[PDB]
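S.K.: Quick one: structure below, then a few questions.
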Amino acid sequence: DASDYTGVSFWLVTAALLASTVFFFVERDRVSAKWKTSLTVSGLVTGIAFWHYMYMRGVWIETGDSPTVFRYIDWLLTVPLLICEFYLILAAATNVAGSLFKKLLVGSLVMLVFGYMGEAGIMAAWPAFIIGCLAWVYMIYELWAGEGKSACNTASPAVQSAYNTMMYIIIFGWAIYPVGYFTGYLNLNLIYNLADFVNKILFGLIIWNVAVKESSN
Amino acid sequence: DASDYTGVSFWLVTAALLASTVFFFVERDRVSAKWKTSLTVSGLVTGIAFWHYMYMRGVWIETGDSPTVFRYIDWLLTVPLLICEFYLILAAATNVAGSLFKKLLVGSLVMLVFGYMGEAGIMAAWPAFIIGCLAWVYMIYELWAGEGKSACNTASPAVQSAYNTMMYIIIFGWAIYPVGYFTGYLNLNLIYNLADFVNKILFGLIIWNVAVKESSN
Amino acid sequence: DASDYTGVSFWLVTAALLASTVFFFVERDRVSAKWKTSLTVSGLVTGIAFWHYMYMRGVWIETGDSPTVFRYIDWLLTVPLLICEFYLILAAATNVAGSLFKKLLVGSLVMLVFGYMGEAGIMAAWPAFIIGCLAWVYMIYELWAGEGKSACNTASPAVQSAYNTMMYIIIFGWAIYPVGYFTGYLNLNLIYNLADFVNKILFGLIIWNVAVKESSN
Amino acid sequence: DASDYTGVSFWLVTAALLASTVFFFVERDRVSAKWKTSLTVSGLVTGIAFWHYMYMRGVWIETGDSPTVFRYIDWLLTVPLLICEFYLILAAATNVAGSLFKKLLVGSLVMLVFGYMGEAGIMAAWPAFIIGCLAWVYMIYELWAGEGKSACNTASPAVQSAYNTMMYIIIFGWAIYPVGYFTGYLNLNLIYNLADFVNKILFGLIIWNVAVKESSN
Amino acid sequence: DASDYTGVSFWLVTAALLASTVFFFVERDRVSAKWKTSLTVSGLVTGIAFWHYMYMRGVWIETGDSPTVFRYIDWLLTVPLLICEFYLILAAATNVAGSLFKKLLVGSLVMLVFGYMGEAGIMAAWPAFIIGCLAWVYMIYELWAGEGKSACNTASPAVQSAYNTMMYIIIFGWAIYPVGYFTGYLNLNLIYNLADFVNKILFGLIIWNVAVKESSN
Ligand SMILES: *C/C=C(C)/C=C/C=C(C)/C=C/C1=C(C)CCCC1(C)C
Ligand SMILES: *C/C=C(C)/C=C/C=C(C)/C=C/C1=C(C)CCCC1(C)C
Ligand SMILES: *C/C=C(C)/C=C/C=C(C)/C=C/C1=C(C)CCCC1(C)C
Ligand SMILES: *C/C=C(C)/C=C/C=C(C)/C=C/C1=C(C)CCCC1(C)C
Ligand SMILES: *C/C=C(C)/C=C/C=C(C)/C=C/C1=C(C)CCCC1(C)C
């Protein structure tokens, strides 16, 4: 109906994710060979999100609850790719080690795992939330003042601007998710749909813009 | 049947939209790298329209009413892309700022939002209609005598002709939609199907023609 | 079963149309950029035909009648593209005006519209049939002794041979359809399936052969 | 179950055919423009076979019999393409007339038509079988000591080896099908599934190997 | 639910396999023509695995058992391709005979066939397990100290590193499967899902990394 404001968002986000997947997979022609992997991973993130959103909508229609397990599965598939996009754009613009890829991957996995262990009641909410936030802040530090920044200082100003915009998304766009978690252990589906919009489409658009600019110039 | 003249139009428009989506995604080979983004966005518009038309047909078969929410969702996804096609073709032919992209996007969003707020009864029909028409006229001015025209004067005559044809579509092809709104607050589905034909397929065909001409010459 | 000889033809034609669509969309690699649009339109015709044949088969399974409206929808989408293939191949081989594109399009539309107005009983069978035949003969004249021939005389002999073969298809392959109409107003589904084979697959194969020859040589 | 040994083969062959279709359509990048048509036709054969095998499996699940009509439809679509692959590989390696294409096509069609006329009881089993075998042997002669061999003697040794391997498949791999026919008019579904494996996947693999070798060297 | 830990793994692995298939088919642009076949085969393995995992999930939903036949069908299609990836990467980096391709294929087929003959009770568990392990060790020897190693010593150090990593996967990643077999004849579905992750996605990622490095450098 026109009063829930949740199914409307579900449909809007699902169609936008499909559109973004097609856009990312098609626009690899405008970028050089180095940036094609970044655009491919961006498109993979949007496609996996669309894939899981279809089943989440199906479960919403059948039962009418929140599929926490399905959202965490989508996260366990997409958050590592989104965090490794930093390594990808740094590799397509300068010499990045790959140690960064490893540590970012590990941090994201830890963050998700402990978050789920708090969601499922396996571990007490406070401890799991604190550990997940520590993993989040560790990824933030690696992208802000750690190895990621050291690789960022040897890149082109366009790549640096894209890196900073993506970092701001990781700090403020991502902060939506733990906040809801906090609220759950002391609207959410709508908030997560809009947040996935911001964190799945705008992220890839920033990557696409910088890749196209670098290839053209 | 052969008397409604509405389901026939639904099927015709849906098949035409699918055909147009395939055509736009396939014909990116004849255009240069700069015009590929324009053709991609055109194809995305047609694909989203087809996607939502399938579900609108499903709802028509099940219940048999007009899905206003679904049409406005399709609009909220396609109208911004269609209006940003102006920025796209100006970027693939001259130096356009991107401020135009921003302002056009904002105007289209305002137009749609206020239109829906009048459709759902949230805001009185008159005020919302006036605000939406002001947003429409603001987009018209930006494409006619504003920043869009300033970027248009530094383009090739073929690009200028495509720009003027698209502007005439924005003025007269788009005027179909508010008129129906006016009539609703004082056939429509058939009119909107034919209008989507005009405003979703002919628009992309104009873009494709100018892109192919520019790439070939 | 093995006695109707109609469902067998339905399946054969549907699979052949899908195969032809894939072939046309894939074989655009062997042709130059100019001929890619012709191959794309050919593939679009076969794809739309396949698309509508699936639903015609569904209606045949459910009810078991002849969907005149569905066939005329398929025609209203495919006949204009097939007739504009002449303009396409003339544009990819010499200087054709585009006035030809306009007049051919108009003639095909008139032919289909009046034919349907005779099929639905809106207009008397004789007058509508005569007007449709006049439109058919006008297209024949434009392709035989009119503007189309003038553009044909300035083309390569391979393109001229393809043009003449396509013209013979337009004269004799297309004459199947009005004949049935005549018989209806004084087997048909099987005849139309085989005719669609001839007029949808062989036509595109002639176009593909000439395009490949021109690109290779 | 694990005792029929027929549904297992159905699933294995169907998945292999889909895999082969994707492989053939994807691997056109490693071949020159001349060999792309051969790879496309190979992929079309596998795709049509997969398409019809899906419906054959559906009919097997519903009723549980042998769809002779469906197999002969698949043959009427695939056998001409498989036999014309000889003309294709000869055209992409030397000067072949195209008369070969015509005569091979005619022979294959005659073989299939008379075979079906014997299967459906229209014509006596003996006469139809003899005529079909004569058509088969005529195709064998045209590929062994006729026009096909004359075109083969002017090709590269790799193309000659591929031609001979394909000829051995036409002689011994194809002989599976009439033998079953003989047995039927005096296990079969399993035999035909494995034979389609041999005659639909190995054939295309031989073609792909020779095309890749010719393009690389 | 959140307690089985098996359906979660099923969904995770299925989505990851689809993502990997798309990634492998898309990333063929960054590799040279020689490595395209390796990436294609990798993508085929992931696609076949996804294809069969969908039906395995369907059978799990309907009945709720372990489809041994379906897993062995997936193996009979994917294990030969995975083992022939060694020949592929050796061919795209040095002169490998193809005798290796033959012997590896034969060994994998023997391993699978005898394994199934032990699973279905056709042959006693001990003898079939011993023969399958002998085939496994024969493949290990051919990749470690046999013809595969001789071809490996004439390759680039990056290709040698990829070869050694793949060999370690064949030794330790693959050892998961017979161990379960042993346990079955004296959790498993979860173990096989995670093992397919390791042996279907990481394998292709190693291949993709080495191919991209070789093409770039
Ligand atoms: C596309 C989906 C994305 C990008 C999801 C991101 C989710 C997070 C960044 C979640 C973070 C969490 C914490 C920092 C606290 C622990 C629980 C969380 C998982 C929600
Ligand atoms: C593909 C769909 C398109 C291009 C829809 C366009 C819709 C409009 C331009 C609607 C305009 C309206 C006004 C100017 C008045 C307010 C209400 C409206 C939204 C129908
Ligand atoms: C793919 C479908 C095609 C090419 C259909 C073509 C149909 C015609 C050329 C029909 C012609 C007719 C007349 C000339 C008389 C009026 C009625 C007709 C429409 C069947
Ligand atoms: C993919 C399917 C293929 C290649 C089928 C081939 C079938 C034949 C070569 C059948 C031959 C027959 C005869 C020679 C005798 C007449 C009856 C037949 C049709 C089975
Ligand atoms: C993608 C699936 C893969 C790579 C499956 C691999 C399976 C094996 C390597 C199985 C090996 C076995 C033995 C060595 C003992 C005999 C029984 C087995 C088949 C499970």
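Throughout, chain C uses Swiss-Prot numbering, with the displayed residues spanning 25-210, 219-249 in order.
Backbone N, Cα and C define each Cβ position, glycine as well.
For reference, Swiss-Prot lists these features for the protein:
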{"type": "MUTAGEN", "residues": "C:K58 to A", "note": "Reduced GPR photoactivity by about 30%"}
{"type": "MUTAGEN", "residues": "C:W59 to A", "note": "Reduced GPR photoactivity by about 50%"}
{"type": "MUTAGEN", "residues": "C:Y96 to F", "note": "Reduced GPR photoactivity by about 50%"}
{"type": "MUTAGEN", "residues": "C:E143 to A", "note": "Reduced GPR photoactivity by about 50%"}
{"type": "MUTAGEN", "residues": "C:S180 to A", "note": "Increased GPR photoactivity"}
{"type": "MUTAGEN", "residues": "C:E246 to A", "note": "Increased GPR photoactivity"}
S.K.: 10 Å Cβ neighbour count around C:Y96 (mutagenesis position)?
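M.R.: The answer is 20.
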S.K.: Which residue, out of the mutagenesis positions C:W59, C:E143, C:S180, shows the minimum number of other Cβ atoms inside 10 Å of its Cβ in this structure?
M.R.: C:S180
S.K.: Name, in the order they occur in the sequence, the residues of the same chain whose CB lies under 8 A from the CB of C:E246 (mutagenesis position) and which sit 6 or more residues away.
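M.R.: Listed in sequence order: C:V55, C:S56, C:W59, C:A116, C:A117, C:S180, C:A182, C:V183.
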S.K.: Return the whole-number Å distance between the Cα positions of C:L210 and C:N219, the residues flanking a gap of 8 unmodelled residues.
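M.R.: Logged value, Cα of C:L210 to Cα of C:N219: 17 Å.
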S.K.: Would you mind reading off the Cα separation of C:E143 (mutagenesis position) from C:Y96 (mutagenesis position), to the nearest angstrom?
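M.R.: If we compare the Cα positions of C:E143 (mutagenesis position) and C:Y96 (mutagenesis position), the gap is 10 Å.
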S.K.: Roughly how many Å separate the Cα of C:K58 (mutagenesis position) from that of C:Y96 (mutagenesis position), to the nearest whole number?
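M.R.: Approximately 31 Å lies between the Cα of C:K58 (mutagenesis position) and that of C:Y96 (mutagenesis position).
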S.K.: According to DSSP, which of helix, strand or coil covers C:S180 (mutagenesis position)?
M.R.: coil
S.K.: When DSSP states are folded down to helix, strand and coil, where does C:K58 (mutagenesis position) land?
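M.R.: Once the DSSP labels are grouped into three classes, C:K58 (mutagenesis position) ends up as helix.
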